[PDB]
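Engineer: Below is the structure I would like to discuss, written out as structure tokens.
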Amino acid sequence: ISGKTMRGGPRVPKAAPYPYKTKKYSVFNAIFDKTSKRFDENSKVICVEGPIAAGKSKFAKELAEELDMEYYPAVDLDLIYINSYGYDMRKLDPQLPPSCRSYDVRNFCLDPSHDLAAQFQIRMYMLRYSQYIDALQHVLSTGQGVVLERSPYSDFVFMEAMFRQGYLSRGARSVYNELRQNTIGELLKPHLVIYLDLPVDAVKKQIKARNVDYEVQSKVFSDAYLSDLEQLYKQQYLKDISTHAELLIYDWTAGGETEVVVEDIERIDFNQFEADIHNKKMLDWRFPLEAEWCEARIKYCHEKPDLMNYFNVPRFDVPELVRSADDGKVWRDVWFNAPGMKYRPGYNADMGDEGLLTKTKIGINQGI
Amino acid sequence: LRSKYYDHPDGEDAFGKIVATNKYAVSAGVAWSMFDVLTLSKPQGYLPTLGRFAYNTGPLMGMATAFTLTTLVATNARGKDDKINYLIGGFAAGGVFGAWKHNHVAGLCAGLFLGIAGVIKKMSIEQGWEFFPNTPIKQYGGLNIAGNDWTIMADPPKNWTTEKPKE
Amino acid sequence: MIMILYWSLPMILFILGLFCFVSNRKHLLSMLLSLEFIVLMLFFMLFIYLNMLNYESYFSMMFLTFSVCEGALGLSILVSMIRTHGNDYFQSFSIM
Amino acid sequence: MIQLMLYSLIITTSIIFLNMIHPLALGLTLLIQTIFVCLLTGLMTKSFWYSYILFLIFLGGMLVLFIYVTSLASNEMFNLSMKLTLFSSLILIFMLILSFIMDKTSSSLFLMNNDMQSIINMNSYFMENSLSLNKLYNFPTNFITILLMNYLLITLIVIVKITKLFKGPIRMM
Amino acid sequence: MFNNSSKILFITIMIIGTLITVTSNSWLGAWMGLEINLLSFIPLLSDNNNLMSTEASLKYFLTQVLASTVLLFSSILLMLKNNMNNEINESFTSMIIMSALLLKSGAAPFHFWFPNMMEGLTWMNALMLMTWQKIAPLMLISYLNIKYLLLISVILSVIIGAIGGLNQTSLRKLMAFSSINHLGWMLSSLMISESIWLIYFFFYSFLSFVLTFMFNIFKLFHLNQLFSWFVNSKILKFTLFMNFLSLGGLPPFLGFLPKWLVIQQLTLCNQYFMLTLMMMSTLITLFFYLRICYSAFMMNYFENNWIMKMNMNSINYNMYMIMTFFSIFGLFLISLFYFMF
Amino acid sequence: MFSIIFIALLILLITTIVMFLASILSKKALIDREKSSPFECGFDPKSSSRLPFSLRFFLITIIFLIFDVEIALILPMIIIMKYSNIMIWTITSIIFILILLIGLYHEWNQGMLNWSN
Amino acid sequence: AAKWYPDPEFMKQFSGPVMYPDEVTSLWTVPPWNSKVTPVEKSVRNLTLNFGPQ
Amino acid sequence: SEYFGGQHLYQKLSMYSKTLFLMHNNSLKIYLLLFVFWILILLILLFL
Ligand SMILES: Nc1nc2c(ncn2[C@H]2C[C@H](O)[C@@H](COP(=O)(O)OP(=O)(O)OP(=O)(O)O)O2)c(=O)[nH]1
């Protein structure tokens with residue numbers, strides 16, 4: 001909110017950030033370390049969304065730099081198909097059965113009708129969900145606000161747009177809603193959301209500017225498909241989130257300047273809504289007592305594994321998402337014997353890790 | 001009114017036995033009937049509620065009486081009070097169960113369930129052991145039950161002596 | 001009998017208290033109303049027994065302290081009832 | 001004597017209390033009975049100290065539940081039951097008749113009133129409630145009072161946590 | 001003890017409340033401890049995020065209030081006639097006390113409230129209810145010496161506890177009916193001794209302490225979720241579910257030793273007929289445990305494929321794996337235990 | 001007592017006679033459909049008075065029940081000061097009033113004494 | 001040979017809210033999988049006063 | 001042999017498990033009323 005010019009200098013944290021990447025924050029940690037002491041005017045969450053290929057990433061980086069905000073790059077399937085040691089899981093796909101073959105954005109743009117599309121869309125929701133929670137931990141433990149490109153709240157638009165084009169089936173949409181309902185309610189909605197309304201014709205021109213191989217060659221980015229996204233952002237997402245978060249709309253800040261945009265944000269006031277307790281605007285982040293602050297911090301810092309275990313919703317009547325038992329055995333063999341997947345990250349000796357005899361530590365909010 | 005079934009030999013005191021068995025017929029009937037009218041059937045009105053009490057208790061009285069009569073009749077007719085008598089008794093109550101449930105098979109099979117049940121009861125009476133005997137061993141502590149005490153308050157002096165009294 | 005001439009009346013009153021605590025009334029408060037009715041009768045008997053002792057009536061205070069807390073706690077749960085269901089009617093609760 | 005008539009009234013008010021439906025009808029019935037039970041208890045005791053306390057304690061509970069009755073069960077109905085009025089009035093006079101023709105030396109409770117005590121009882125010549133309430137604040141029973149204190153204070157922490165004041169008022173939505 | 005400093009308090013005050021009951025040398029003192037225990041559990045049990053949880057906070061309150069109320073009623077009546085905390089020869093007035101305590105613990109004839117309040121509890125709440133709340137009630141029943149009333153509850157407990165459980169799919173509701181059966185074994189073990197009961201209770205809590213974590217750590221609430229649950233090594237998932245067999249009391253595992261010592265003493269006391277009804281009825285309890293193992297013993301399943309990864313808490317899992325290890329290999333340590341001799 | 005009850009009844013009879021005189025001594029006129037209508041500043045009323053009246057001091061309302069039941073335990077103090085052990089009486093009494101104050105100040109600082117807002 | 005594995009149709013047995021559904025129980029539906037039932041926002045009826053003129 | 005064996009026994013046990021479900025599908029009041037009935041009987045026998 002207070003840019004570097006307003007403060008005249010870099011952000012001055014109220015107190016030292018808690019090392020949330022390395023130390024857990026359970027109940028007994030909360031007794032000695034309090035949460036509210038670190039919150040500033042800039043302790044907020046910003047979602048910089050827009051249509052496809054609207055230069056959100058460039059705008060976010062510049063924006064997050066002015067407001068001294070942490071910038072979180074948009075999720076991609078490389079986070080699933082590239083392990084920590086850097087090995088590419090996709091190289092293993094010749095071995096795997098066809099149903100378990102790797103699927104990415106490239107594939108979606110090239111064979112959008114494949115049954116793995118329903119899988120692919122749920123993964124994006126799951127990835128955004130985990131990343132979104134990671135931002136909250138950074139906010140609550142460091143007090144520095146975060147800038148996100150696309151929140152999990154906005155992800156159902158792509159699933160809905162894909163459904164209208166007929167790529168998905170009725171079942172896949174039914175499954176997606178149950179996951180979203182089962183999980184979405186546990187997040188804190190963003191303080192501010194910024195939208196970059198590029199008209200439909202413009203984005204179609206803009207996509208060809210990137211000159212990405214598969215996108216230009218693809219057929220998915222049709223007028224109908226791209227039009228569906230526009231109708232979904234404005235009619236369903238933006239109309240809903242504005243009840244909680246401040247909403248700014250620009251034709252394209254990616255093509256425009258950000259210094260004007262930062263000066264637009266700082267004009268927006270975030271305290272007028274604080275007066276009424278039950279006011280919907282920014283309701284989620286209204287904690288009366290210090291206990292409520294710590295509870296939210298504990299939930300995301302210490303109970304994220306619970307948050308990521310709600311995605312277990314059993315639905316087998318849908319045939320697309322089900323993975324056959326015979327494939328699962330084969331897939332388990334190949335997947336978990338790949339270099340670096342034998343053990344948890346940081347223990348695979350064959351990948352060069354050393355000292356395992358005297359090593360006993362595991363990461364926090366780490367897998368396995 | 002308080003008659004015990006085995007107060008006399010097997011082929012004796014018919015009126016004493018019928019009262020004893022009908023006692024347990026009514027008690028079990030009402031006990032189950034209370035659950036039936038509140039938790040399962042839930043009749044409405046003060047009259048139909050009695051029908052559930054009669055329905056669940058009535059034939060259950062017929063069973064007990066039938067067993068006593070058939071068991072008593074068999075004891076005299078055959079000339080000996082042996083296990084087959086109670087087996088013969090059980091099939092009578094089973095027959096009444098079918099008439100109650102309007103089911104030919106239910107009465108027949110339930111008679112066998114009841115038939116072998118009676119046989120074992122006679123086994124107990126004739127051999128001299130009990131079904132729910134008073135516990136002979138009742139343990140009220142560990143090994144150190146008199147030693148393990150943790151209280152802090154000082155126990156003031158005693159007032160009794162284990163020693164033999166002085167005079 | 002002694003128990004009939006002296007202790008019958010409070011016991012008969014107590015069971016009538018329970019039969020209020022189980023009868024079908026729409027509002028949850030009907031349970032709370034009958035709750036401290038029973039407590040009032042429990043005090044009455046307990047006060048009979050404590051007075052068979054010459055000086056032990058001080059324990060009446062101990063009993064009263066727990067009487068209010070169960071009523072006070074009983075009232076708090078009702079408040080939490082309202083702010084999830086919106087109303088306290090028994091028939092509004094899932095039958096399980 | 002009035003002890004028997006107190007027996008009749010407490011019985012009578014209890015019969016009707018079983019038949020109340022309206023919460024305030026229950027409350028009025030209960031309030032009337034709290035008077036009688038308070039009166040009756042002091043008859044069979046060396047003092048009325050506890051009747052005062054009991055009366056005071058319950059009146060606190062009487063007000064509070066009206067506040068919630070008037071917020072939750074405000075809109076409800078009464079129904080005069082001619083069966084009930086006759087039945088209570090029928091038995092009430094019937095019971096009152098017995099108390100006049102009762103061997104009311106036999107009906108009196110054996111618990112020793114202050115006057116029922118002997119003249120030699122030296123401990124009965126002190127203040128009205130000195131000894132009885134004494135060991136509420138002496139070793140070792142005092143710790144029980146202390147235990148209540150935490151229990152009451154810990155209770156005071158329970159209500160605020162169950163209540164969650166900050167999430168709004170209470171309305172019968 | 002999961003969210004705030006306040007939850008830490010309520011847990012401790014629960015311990016104090018239970019201890020006051022089982023250390024009290026009179027009925028009245030015992031009854032007070034129950035009241036202390038009552039309000040220690042409700043705030044732990046009530047959470048407004050769930051419409052179901054507040055309903056659970058109700059059914060428990062109405063039941064427990066009635067139980068303590070009737071319990072105090074009889075205790076006053078008991079010493080109105082005997083003038084002692086103890087009755088020389090047990091009679092009806094002592095039966096009434098027993099009836100309240102059984103309802104306080106949800107034994108068979110008065111168990112109805114107990115499963116019907118398990119819909120809206122977190123797993124950690126169910127453990128406190130299933131294990132700890134049954135200490136104070138059952139421990140006072142050891143004082144009363146009525147046989148037929150106690151005996152009837154056992155026979156109905158094992159029956160109702162088993163047959164009811166076959167029809168459930170909610171694990172929280174299933175465990176309730178499972179717990180009612182194990183409750184039946186306690187009361188049977190309680191008419192013979194307590195040291196068996198103290199031993200048997202400790203093992204029962206141990207197994208339930210384990211199964212609760214596995215559901216709690218992976219937030220499973222329905223049978224279907226077990227099949228959909230993802231685990232890296234199907235061998236690992238296969239072994240975790242081998243705790244249910246111990247909860248079924250199969251001898252190769254630790255969970256039978258408790259059942260075993262309860263039979264070596266019931267048989268020693270000539271209660272042969274009881275054991276027939278109990279042990280036979282335990283099979284039905286063993287049945288629906290196997291229905292859970294359908295998701296483990298078969299070990300190649302059709303599972304949803306939008307998960308490749310297990311996200312689990314360390315410390316709970318760290319303590320859960322240790323507890324599981326003994327739950328499968330704990331038998332050879334019977335040599336060490338010296339509390340049965 | 002028994003003296004007080006008699007005068008309690010006698011007073012109640014007397015006060016009862018007072019309106020029973022008023023009900024007769026009162027001028028009598030035909031009651032109108034509007035005369036008996038409620039008073040709400042001369043305009044017909046929108047809302048029955050028996051609608052749910054929202055509450056904001058509910059939390060204090062419960063705390064009131066508690067604080068009274070500790071008044072039951074302070075009142076006996078005086079009566080047993082001449083007769084009790086002074087250490088036990090002194091110690092316990094103080095840690096009774098400190099507990100109360102600490103409870104009060106704790107909630108006051110937590111803001112529970114403030115009304116719903 | 002072909003090997004049978006627990007299939008979707010096998011597990012449909014466990015899909016309902018109860019193993020042996022009947023008329024009463026079949027009508028029900030499985031609770032939310034996260035076991036949280038968010039309370040539903042309802043109406044707001046506020047009393048009114050014609051404060052004044054009298 | 002399997003009429004008295006398993007398949008029928010299951011068909012009966014499941015049938016009872018249905019019945020116990022309805023017995024659990026009642027208001028909380030009914031169960032408490034059941035308890036009070038039990039108490040009243042014991043009290044009545046006490047007078048005798
Ligand atoms: N099916 C599907 N595709 C998505 C989703 N989110 C992003 N994409 C795909 C759509 C396009 O093929 C492609 C567009 O990438 P982006 O719009 O995110 O651009 P990028 O973040 O790389 O940089 P920029 O937006 O220009 O700042 O990614 C989704 O939720 N579902």
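Placement of Cβ uses the backbone N, Cα and C atoms for every residue, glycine included.
As listed in Swiss-Prot for this protein:
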VARIANT   E:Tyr148 to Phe  In strain: Zimbabwe 53
VARIANT   E:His182 to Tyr  In strain: Japan
VARIANT   E:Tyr200 to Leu  In strain: Oregon-R
VARIANT   E:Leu277 to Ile  In strain: Oregon-R, SP1 and w1118iso
Engineer: Considering only CB atoms and a limit under 8 Å, which variant positions from E:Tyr148, E:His182, E:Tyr200 lie near chain C?
Structural biologist: none
Engineer: How big is the gap, in Å, between the Cα of E:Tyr200 (variant position) and that of E:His182 (variant position), rounded to a whole number?
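Structural biologist: The Cα atom of E:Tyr200 (variant position) is 9 Å away from the Cα atom of E:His182 (variant position).
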Engineer: Enter the number of other CB atoms within 10 angstroms of the CB of E:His182 (variant position).
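Structural biologist: Around E:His182 (variant position), other Cβ atoms within 10 Å: 26.
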Engineer: Please name the residue among the variant positions E:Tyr148, E:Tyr200, E:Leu277 whose C-beta has the most neighbouring C-beta atoms within 10 angstroms.
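Structural biologist: Max Cβ neighbours within 10 Å, all protein chains included: E:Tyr200.
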Engineer: What Cα-Cα separation, expressed in whole Å, is found between E:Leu277 (variant position) and E:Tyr148 (variant position)?
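Structural biologist: It is 15 Å, counting Cα to Cα.
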Engineer: How many Å separate the Cα atoms of E:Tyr148 (variant position) and E:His182 (variant position)?
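Structural biologist: If we compare the Cα positions of E:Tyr148 (variant position) and E:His182 (variant position), the gap is 19 Å.
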